[PDB]
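These notes are about the structure you will find just below.
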Amino acid sequence: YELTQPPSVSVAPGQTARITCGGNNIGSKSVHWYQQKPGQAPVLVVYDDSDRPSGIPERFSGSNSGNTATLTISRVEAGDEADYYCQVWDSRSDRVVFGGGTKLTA
Amino acid sequence: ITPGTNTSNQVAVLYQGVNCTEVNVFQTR
Amino acid sequence: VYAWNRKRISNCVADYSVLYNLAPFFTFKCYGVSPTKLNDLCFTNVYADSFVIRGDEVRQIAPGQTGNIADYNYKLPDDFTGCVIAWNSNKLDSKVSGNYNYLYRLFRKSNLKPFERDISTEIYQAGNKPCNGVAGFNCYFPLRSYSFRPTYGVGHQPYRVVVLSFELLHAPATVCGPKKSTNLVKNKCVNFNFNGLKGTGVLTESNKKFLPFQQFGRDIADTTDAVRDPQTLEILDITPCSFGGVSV
Amino acid sequence: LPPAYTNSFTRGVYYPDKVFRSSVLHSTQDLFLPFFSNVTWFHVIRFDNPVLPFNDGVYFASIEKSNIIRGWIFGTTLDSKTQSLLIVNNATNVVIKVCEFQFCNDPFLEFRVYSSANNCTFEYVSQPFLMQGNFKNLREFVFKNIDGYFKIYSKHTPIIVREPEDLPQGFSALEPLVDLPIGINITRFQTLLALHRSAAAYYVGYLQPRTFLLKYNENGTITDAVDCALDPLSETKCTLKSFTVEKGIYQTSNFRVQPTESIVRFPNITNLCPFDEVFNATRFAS
Amino acid sequence: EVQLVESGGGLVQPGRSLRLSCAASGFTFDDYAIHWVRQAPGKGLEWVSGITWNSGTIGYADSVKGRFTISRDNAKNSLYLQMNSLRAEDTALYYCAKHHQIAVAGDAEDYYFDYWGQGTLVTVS
Ligand SMILES: *[C@@H]1O[C@H](CO)[C@@H](O)[C@H](O)[C@H]1NC(C)=O
Ligand SMILES: *[C@@H]1O[C@H](CO)[C@@H](O)[C@H](O)[C@H]1NC(C)=O
Ligand SMILES: *[C@@H]1O[C@H](CO)[C@@H](O)[C@H](O)[C@H]1NC(C)=O
């Protein structure tokens, strides 16, 4: 598979951003998300667009509509500037296809 | 030797074949 | 086949009846035991070893039978007590996504020890040569694998094979027999086997108050005359059959 | 800490077997607690956690209002050499495991007790726990080391009087609760005090091979018992299957003065037998 | 809680072999999947391989087949990875990630990472 991600998305810390990951026929398979800070270790955020891990606030959310998985972050601050990655399974190839993450800068 | 568990719990121990030296003390036949 | 998992089972109620519910064309050859008398002996720990051996090499998987796959991947001495199942699954295993998903080793410098795994990272050595961790002459990776394409015959399909080892050591009453039920009958002198007690008597279901833990109901004559119903909690009263003495 | 000792007048009478008896007088031969025996009085105030040896059984107890007394640890090495049988327990949860550890140096409690992991051979983590003005909660705990079972008979009772800490005078049986069939050579014993600094007093007895006379009730419970190795009246009430002996002289036993040494007198010849000549012979015979 | 200690890594010549190890500590090494996924410096991540709760290979990428070999050890509770024929495009931070779900028998093939580690700088030049 091959996921297409925006190279860089900048937004002022007053509204929400738009981090989208889309493919060819990704409409039912699960979509997960991860957030890696520069220098530190990655962490899990809202995955499957229907649940969040323990510790992640309500600010993070996910929504899949046809062929686009959007990761909506609420009230973006200076401490949320990190690299967001989106992961899909793609059981047709038995692999884990990643993609070029977006460097969200407030 | 026991008067019974209806009057008291005091009991006397009677040894057989001892001269009170191989075990109020009393030596009988 | 060389990197096999070893699952350790604990106290439970194992029912050896679902083993023959999968897809057809599966073997059930046992060694020292039998499927009809499987739920008769008591075992402490059962270990399952899964491996992807296939082809005309399942017949030589037996104590005292050397072949080309059971010579440096899995060795079993002359004490194996279990049944081997080799059902075939050619629907979710053989795929065109990857041909090197499964591995396969080759001959080694010495024979492997039975019931021991051979996780190794070094490269094979011809005996006298500088390997230097490169892929050259007489120094090659002994992990020669094979492809998996859904076009070969029956003798090349992936066979999911797993063996079961039955041990017997100093252990308490572990898994022995799945269960049993016979739909007891009350108020009739018949044989009963209520929780081990193999006696003969009549059930009358006396109204005596057993404690939450008390099972048996013996009396001042050292004779079991009351038992607790295993399935549906109820206090019975096993009274002996009718007997007496005749006079002419 | 100079640990004192209190009395154990009539305590530690558990159910030996699992049989409903009604108005009977049975005489079982098991490992019970002797009547009127010495039981250690380890006090936790400022706190104690010894390495008391689990010989063949202990009678654990606790007299307090809180629940700071929860957890036990068993084993012989306790340094990840041999297996273990910890009885870690808390509110509506039981963390009984078999895995071996090294804890840190000493248990205290959060899983701050042990900082290691190994292969655990049991999954008896089952939820059901084993746990007013001055209604203090006394919780007895009998631990044994039978061939294949741990025999963890225990119970709970309320006490009323706020007298100085001491075992009450009243008969109480111990119904079985958990019987995990794990077999491990256990020699040491340790109680797991809940630290929670943000006190109590656990008693630790020892069982001995004795012989008791358990009286069962019409309901099927042990209302009272009398030992057979405490006083001559007890042996008299044991030889005659009754709890009220009559007036008269009764034969109970026979004194037999036991030894006090083992003398071995063998000859004082010291040489080597010519077994090499016969067994390791060069030429045999016909 | 979870302590995935990663060992193995250094300066090696192109074409040699090495063995990386990932040891777990804190949870039970019988019901969780663990994967190796590299991460190039400032050029995203790249999944290498992974193993489920039992001894099972899930697959590889389109450029690492036949060269890498992943294995699991439930007796020592460690995931090992042997590399062969290293080239110039294999310089990345190999991370050892865990799995969140318990991987029940009857489900769908969907594995995702839950815990991350530190990684080992395995440079090849
Ligand atoms: C006990 O010893 C005394 C010693 O003076 C002796 O006179 C007496 O006869 C002895 N009685 C018995 C029962 O042997
Ligand atoms: C066994 O199953 C029956 C039917 O569901 C039920 O009535 C009974 O209470 C069960 N007993 C046990 C041992 O749980
Ligand atoms: C035994 O239980 C019965 C029924 O509850 C009760 O009537 C009787 O008094 C009890 N006997 C005791 C507590 O000794």
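Following Swiss-Prot, chain C shows residues 350-597, kept in their order.
The backbone N, Cα and C atoms fix where each Cβ goes, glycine too.
Features as listed in Swiss-Prot:
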type    : residues        : note
MUTAGEN : C:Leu452 to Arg : Increased resistance to neutralizing antibodies. Decreases HLA binding to NF9 epitope. Increased binding affinity to human ACE2
MUTAGEN : C:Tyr453 to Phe : Decreased HLA binding to NF9 epitope. Increased binding affinity to human ACE2
MUTAGEN : C:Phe490 to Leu : Increased resistance to neutralizing antibodies and human covalescent sera neutralization
MUTAGEN : C:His519 to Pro : Increased resistance to human covalescent sera neutralization
VARIANT : C:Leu368 to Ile : In strain: Omicron/XBB.1.5, Omicron/EG.5.1
VARIANT : C:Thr376 to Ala : In strain: Omicron/BA.2, Omicron/BA.2.12.1, Omicron/BA.4, Omicron/BA.5, Omicron/BQ.1.1, Omicron/XBB.1.5, Omicron/EG.5.1
VARIANT : C:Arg408 to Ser : In strain: Omicron/BA.2, Omicron/BA.2.12.1, Omicron/BA.2.75, Omicron/BA.4, Omicron/BA.5, Omicron/BQ.1.1, Omicron/XBB.1.5, Omicron/EG.5.1
VARIANT : C:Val445 to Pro : In strain: Omicron/XBB.1.5, Omicron/EG.5.1
VARIANT : C:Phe456 to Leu : In strain: Omicron/EG.5.1
VARIANT : C:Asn460 to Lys : In strain: Omicron/BA.2.75, Omicron/BQ.1.1, Omicron/XBB.1.5, Omicron/EG.5.1
VARIANT : C:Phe490 to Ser : In strain: Lambda/C.37, Omicron/BQ.1.1, Omicron/XBB.1.5, Omicron/EG.5.1
VARIANT : C:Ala570 to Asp : In strain: Alpha/B.1.1.7
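For C:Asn460 (variant position), the nearest neighbour among the variant positions C:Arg408, C:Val445, C:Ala570, judged by Cα separation, is C:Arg408. Each of the recorded positions C:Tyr453, C:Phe456, C:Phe490 was scored by the other Cβ atoms within 10 Å of its Cβ; the lowest score goes to C:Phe456. Here the recorded positions are C:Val445, C:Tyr453, C:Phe456, C:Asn460, C:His519, and the ones sitting under 8 angstroms from chain D, going by CB atoms, are C:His519. Least crowded of the recorded positions (C:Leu368, C:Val445, C:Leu452, C:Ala570), judged by neighbouring Cβ atoms within 10 Å of its own Cβ: C:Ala570. Comparing the Cα of C:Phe490 (mutagenesis position) with the Cα of every entry in C:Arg408, C:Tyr453, C:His519, these being the recorded positions, the smallest distance points to C:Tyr453.
Filtering of the recorded positions C:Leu368, C:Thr376, C:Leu452, C:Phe490 by Cβ separation from chain E (threshold: under 8 Å) yields C:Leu452, C:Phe490, ordered along the sequence. A separation of roughly 20 Å, to the nearest angstrom, links the Cα atoms of C:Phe456 (variant position) and C:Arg408 (variant position). The Cβ neighbour count for C:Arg408 (variant position), using a 10 Å radius over every protein chain in view, is 10. In the structure shown, across all protein chains, C:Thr376 is the one of the recorded positions C:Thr376, C:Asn460, C:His519 with the greatest number of other Cβ atoms within 10 Å. Between the C-alpha atoms of C:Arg408 (variant position) and C:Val445 (variant position), the distance comes to 29 Å. When the Cα atoms are compared, C:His519 (mutagenesis position) and C:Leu368 (variant position) turn out to be 28 Å apart.
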